[PDB]
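Here the structure comes first, spelled out in structure tokens, and everything after it is commentary.
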Amino acid sequence: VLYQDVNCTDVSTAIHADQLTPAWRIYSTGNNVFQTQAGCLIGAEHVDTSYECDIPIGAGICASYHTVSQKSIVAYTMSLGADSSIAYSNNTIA
Amino acid sequence: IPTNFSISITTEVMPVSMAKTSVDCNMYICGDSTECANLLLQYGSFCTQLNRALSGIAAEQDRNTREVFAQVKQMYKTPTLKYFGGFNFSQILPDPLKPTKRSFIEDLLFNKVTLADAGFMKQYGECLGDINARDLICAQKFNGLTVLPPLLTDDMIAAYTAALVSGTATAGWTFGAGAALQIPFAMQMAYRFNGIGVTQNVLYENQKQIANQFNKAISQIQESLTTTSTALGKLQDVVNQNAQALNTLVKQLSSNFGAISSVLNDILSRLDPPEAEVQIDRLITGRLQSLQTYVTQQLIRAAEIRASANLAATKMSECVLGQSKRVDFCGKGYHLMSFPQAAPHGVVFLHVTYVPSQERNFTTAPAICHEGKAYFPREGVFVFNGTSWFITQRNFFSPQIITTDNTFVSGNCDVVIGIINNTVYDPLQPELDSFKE
Amino acid sequence: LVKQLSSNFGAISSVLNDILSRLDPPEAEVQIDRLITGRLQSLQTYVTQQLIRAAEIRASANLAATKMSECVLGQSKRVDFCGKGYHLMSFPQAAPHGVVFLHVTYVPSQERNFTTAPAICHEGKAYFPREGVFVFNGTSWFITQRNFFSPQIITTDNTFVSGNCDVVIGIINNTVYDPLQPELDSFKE
């Protein structure tokens, strides 16, 4: 779920107390993640890795479908780019 | 022929992104009346098509931002010296001791246009704050107008800008081609000057003067960014247009479109439900027309911002990733260098242009007939002749003697209009005379 | 557009020939006018969206025509405009409602570290390099090109005369070669 603009605190209470208008019959909640414009990404684990942005969400937190232990949706920091080792030198020519 | 140069640095601000707005028609149309939704659902997908269009606009803005900023493959680390060949690159790269991860110029840019019409931020509803400092707070309003944060955060934009500046200063003009050919900044400036037409003599023999002029131009840019005026206002005009659009939408929300009252939950307590249905339908039609006008204006503004972002991306690919011979495209005179800088919903380029000065008039000659055959100049196009004396360059004086290596053989002297009789020099005859005799 | 066609706009029904034979002609004229107004609004919205899409497609077509005129019809020195690196070639291909180009770009290969050489003073005069500015030197040995290695002997035909040696910072003392002196010494002597 990607609830656009909420605190992800009243939505959980509305789901657990049947106060939300979209009421899916077959639906559960096991873990919520909160970032800048999170969306209450129920179903994905906030992994501290850095993978390429596959499904752009917003505020620099994309989603994808990788292996955790196994296949599950994760959240990363878009992996802006691979680090380099190009060091300046006044006597080196490539 | 100019005798002295003047290294100048001009600025150019171009918006690449706008406010990612998202208006929920569930709260805008039929605010709190539960009976209003029964008539609102009678129309159809008017609340779905507009949301799809707004999502498409947001995706287009994100794609334009990514195509403008994210252009390199690897993230080159910023150097720690920041002093290459005399050119002081301070206030351009992120300082390792400064608390913020942005640059001084970036901070000065973010401290001028980020006013965002102070006093009208409470019109829409967003979630300000960051996840790291746990200061994220969501704010909503009854009008339903929301603004979605962009995909690339300001930190990522600053990192991309730092990587671009590092790839421009270090590794030469190759980080855009597909490799990283490390080269000192001196030879890089030598090639930059050679691409214009000026030899490496002016670059190497006057490196200290060029470095001093570059530092002076950087200081002047810093002083202009500290205290400024109505200039540097494209991003401000974009923000003002967005704020005016939002204000007009809010005003049209609370407007009577030929009914009893413009406020809901009031006509139901004074009129019959079948009689109030007509007024409800009229209000819904007026609100839908206002929202359609807003969506059309947003589409037009998004097309304009997309065109500006494509132009800015082309300018970054032509001026920053290399040396383009485009006339009056990157800066004012000869491009010779470029440095991009981050900006809120836009890019600010720093074109280090080349402007000659101190011009002096001199006599010239189209050709020179030494012994019946003419000698047109090969490299130096300006035949600087006091009285048929030398041959020089086009953008710099560079007094050099005329030899057989700078001129080639041609026909007779009766074919060029303005032939001047003079003697050409050759290092072969005196050398042979000194060797034999 | 089709869904808005078969949709009501605040009337009795959204299907014709139904509101006619259920009320009076004057009473049905109001519903007919409402339906016509709704259809006109939907068609105007469709026409505006089509105008916007046509403007976007015209801009994209102008960009593609410029790319074809600059990359296919010749060799442009643009940076990251035709392909990724150096353009060097272009081949257009037909596509449904579009053009697919085949930019045969030039990508460099594995690199190697060398030593720089801003200038070389042979007998008091510095010899700055020619168009090829990358002066490959193990220990002040040769001079090369900028993209390919192409090891070449440092001669007087690849450099020109300049001022003294105390004007350029980082100049490396080395000797220059000229093909005239050995030939003259072999012929005369």
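Numbering, chain C: per Swiss-Prot, residues 944-1132 in sequence.
According to its header, the structure was obtained by electron microscopy, 3.0 Å.
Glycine is treated like the rest: Cβ placed from N, Cα and C.
A sphere of 10 angstroms centred on the C-beta of C:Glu999 (variant position) encloses 15 other C-beta atoms. DSSP assigns C:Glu999 (variant position) to a helical segment in the three-state reduction. What Swiss-Prot says about the natural variant C:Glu999 to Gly is this: In strain: Isolate Shanghai LY.
Using a 10 Å radius centred on the Cβ of C:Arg1001 (variant position) and all shown protein chains, the other Cβ atoms total 10. Here Swiss-Prot notes a natural variant, C:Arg1001 to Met, with the remark: In strain: Isolate BJ04.
Here the residue is the original one, while Swiss-Prot reports the natural variant C:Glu1132 to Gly with the comment In strain: Isolate Shanghai QXC1. In sequence order, the list of same-chain residues 6 or more apart from C:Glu1132 (variant position) whose Cβ falls under 8 Å from its Cβ is empty. DSSP assigns C:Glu1132 (variant position) to coil in the three-state reduction, outside any helix or strand.
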Could you tell me which of the variant positions C:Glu999, C:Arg1001, C:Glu1132 sit with their CB under 8 A from some CB of chain B, listed in sequence order (or 'none')?
C:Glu999
